[PDB]
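K.L.:
Below you will find the structure I want to go over with you.
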Number of protein chains: 2
Amino acid sequence: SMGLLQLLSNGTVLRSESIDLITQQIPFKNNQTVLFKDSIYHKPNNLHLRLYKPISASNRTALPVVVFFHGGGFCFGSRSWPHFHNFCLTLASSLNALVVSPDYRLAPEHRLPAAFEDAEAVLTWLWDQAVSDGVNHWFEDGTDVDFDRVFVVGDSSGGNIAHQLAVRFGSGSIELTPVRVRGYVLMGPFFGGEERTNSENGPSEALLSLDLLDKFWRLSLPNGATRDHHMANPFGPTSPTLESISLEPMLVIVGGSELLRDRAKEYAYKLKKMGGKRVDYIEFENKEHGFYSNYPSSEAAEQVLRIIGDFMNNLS
Amino acid sequence: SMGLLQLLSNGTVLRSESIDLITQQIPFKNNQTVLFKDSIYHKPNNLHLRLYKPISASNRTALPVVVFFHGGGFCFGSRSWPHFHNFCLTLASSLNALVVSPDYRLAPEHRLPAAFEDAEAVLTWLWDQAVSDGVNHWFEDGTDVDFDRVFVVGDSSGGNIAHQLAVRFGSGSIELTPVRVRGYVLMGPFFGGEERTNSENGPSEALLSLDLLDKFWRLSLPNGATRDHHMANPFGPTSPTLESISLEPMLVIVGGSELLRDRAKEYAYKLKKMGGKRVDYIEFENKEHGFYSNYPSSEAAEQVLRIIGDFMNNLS
């Protein structure tokens, strides 16, 4: 267990007998179809995104936009992975949204801030599309999109990416009218720090360990950097004062039993005291990293979707 | 994309707009609990397995045994991964079975036949347990297991492992009374060959590609070997004649659109003509590798479980 995949495949050992609640087969389940297609958003780096459209409400009303940024540790993952693809299927139909699911450059080959610059390129791409009526060539038929209703949803690495975007808009550095991101949703945000928090020193999860988190950062931050680099720690000797930045509504969703929990709560509560910041913090108890997407059938996964939808509906 | 994880994270590009059917939230879903624990089965190699027990029918009747061998390419994966853990949750409750979910040594560090020898060690472990009443210390409470009703379910690599076991029992080389494996279920069996089949030369899947399959074999077979090594190809210049081996009932389940489909059908139909071999072949159309576990909510996943249960019920 020295390489990432090896360490990931090393495995965790339950110290104790454990119980889980499983959902059984329902005979008359309900169906939606969802249309999906891939398009290159950044030709020099040959980066693709996938676009999703619920067929059902594409005839009903204009679709809000959810830019989903996948997880990993800035080191693995793809939109085309069934794990993430399936999550986006669920986002599209559950939220009734056009979903944008970009790939971004991964480390240790393309280290930070590649992902951050790629995430911007996605938004710029969206801007080009908005001001050129390219949504008609998005699919064989015609998509109606509300570019004034864009939301960024990030998992692990994507939650950091989301925060990176939230700062860049709030600082007034980037502006992409007619595109307006009305809200951010950081799910298990991948922040770091030289200092451990308590949760980080607490029990490993099924899959995430403190070793694995440090390995991600070692592979991802630029050479020489520490886990207090602003790109990892949003609040250390890090330039972002953020007390001046006007951030948009934000939702921090984390698992109760997860290593990142504490740093993600600190993040949330610091932003809440910086004022002018609608920042909710939601902790799902007994849940570890990725619960919403690892266990798509569970009460928690279903609840996460409803909360994000309510967050989005409140910003119209 | 030269390393495995990199190539896996490289991604696939839909050549075309595509549609998928998604299942929505049901408000009054049904629940089972399932108890699970980890135990080392092989101390020198510090290999763990996880044991699962549906709490519901542990008071009802003796539980059959399903040994689940996970996928990967003999190169990654763990029982503790939510992907596989969740599948086993589903196996346990859906089949009403004690499930045994072993880790095995992975390549390129421990190359074949490590997995095969580890799989045997799991069975031997089971034998020790059966003849020593260790099932009482399996969990805090008491488990009742039918060791005369053992079944081997393999995914990708585990399907090869399963076939490797099926030969070793059928050849009379290994015998573990009171344990009797009454059936094998190879799901997307990971066989290979220097020659491509048509499906192998056909379109990449979401995740599996022909490059990725060759990479698995390169990392997994012993140094110098070709994809026609018996450990990969069950029918080439490979010693197993198998026309003499008495194999037990077998079920080959594969996806219609998957690269391995053709080699897995050839396997099935060859065994059917070798006589004295109850070998069913089930192809799920429009489905790719791992459909049963990647898309746990789908009509196909649900159907796969029912077929395996019916196969198991027919051998009592």
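Per Swiss-Prot, chain A residues shown: 14-329, in order.
Heads up, the Cβ atoms here are built off N, Cα and C, so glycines get one too.
Feature table excerpt (Swiss-Prot):
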- A:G85, A:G86, A:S169, A:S170: (-)-2'-epi-GR24 binding site (BINDING)
- A:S169 to A: Abolishes the hydrolysis of the synthetic pro-fluorescent probe Yoshimulactone Green (YLG), commonly used for the measurement of SL hydrolysis (MUTAGEN)
- A:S169: active site, nucleophile (ACT_SITE)
- A:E271 to A: Abolishes the hydrolysis of the synthetic pro-fluorescent probe Yoshimulactone Green (YLG), commonly used for the measurement of SL hydrolysis (MUTAGEN)
- A:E271: active site (ACT_SITE)
- A:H302: active site (ACT_SITE)
K.L.:
Round to the nearest Å and give the CA-to-CA distance linking A:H302 (active site) with A:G86 ((-)-2'-epi-GR24 binding site).
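P.N.:
Roughly 13 Å, rounded to the nearest whole number.
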K.L.:
Rounded to a whole number, how many Å is the Cα of A:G85 ((-)-2'-epi-GR24 binding site) away from the Cα of A:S169 (mutagenesis position)?
P.N.:
7
K.L.:
Cβ within 8 Å of the (-)-2'-epi-GR24 site's Cβ centroid: which residues qualify beyond A:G85, A:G86, A:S169, A:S170?
P.N.:
A:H83, A:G84, A:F87, A:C88, A:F89, A:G90, A:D168, A:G171, A:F203, A:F229
K.L.:
What is the Cβ neighbour count of A:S170 ((-)-2'-epi-GR24 binding site) at a 10 Å cut-off, with all protein chains included?
P.N.:
27
K.L.:
Rounded to the nearest angstrom, how far is the Cα of A:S169 (mutagenesis position) from the Cα of A:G86 ((-)-2'-epi-GR24 binding site)?
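P.N.:
Between the alpha carbons of A:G86 ((-)-2'-epi-GR24 binding site) and A:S169 (mutagenesis position) there are 7 Å.
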K.L.:
Whole-number Å only: compute the distance from the Cα of A:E271 (mutagenesis position) to the Cα of A:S169 (mutagenesis position).
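P.N.:
Approximately 12 Å lies between the Cα of A:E271 (mutagenesis position) and that of A:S169 (mutagenesis position).
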K.L.:
Is it possible to get the count of other C-beta atoms within 10 angstroms of the C-beta of A:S169 (mutagenesis position)?
P.N.:
26
K.L.:
How many other Cβ atoms are found within 10 Å of the Cβ atom of A:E271 (mutagenesis position), counting all protein chains shown?
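P.N.:
Within a 10 Å radius of the Cβ of A:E271 (mutagenesis position) lie 22 other Cβ atoms.
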K.L.:
Give the helix, strand or coil assignment DSSP yields for A:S170 ((-)-2'-epi-GR24 binding site).
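P.N.:
In three-state terms, A:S170 ((-)-2'-epi-GR24 binding site) counts as helix.
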K.L.:
How many Å separate the two farthest-apart Cα atoms among the (-)-2'-epi-GR24-binding residues A:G85, A:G86, A:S169, A:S170?
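P.N.:
Per the listed residues, the maximum Cα distance equals 7 Å.
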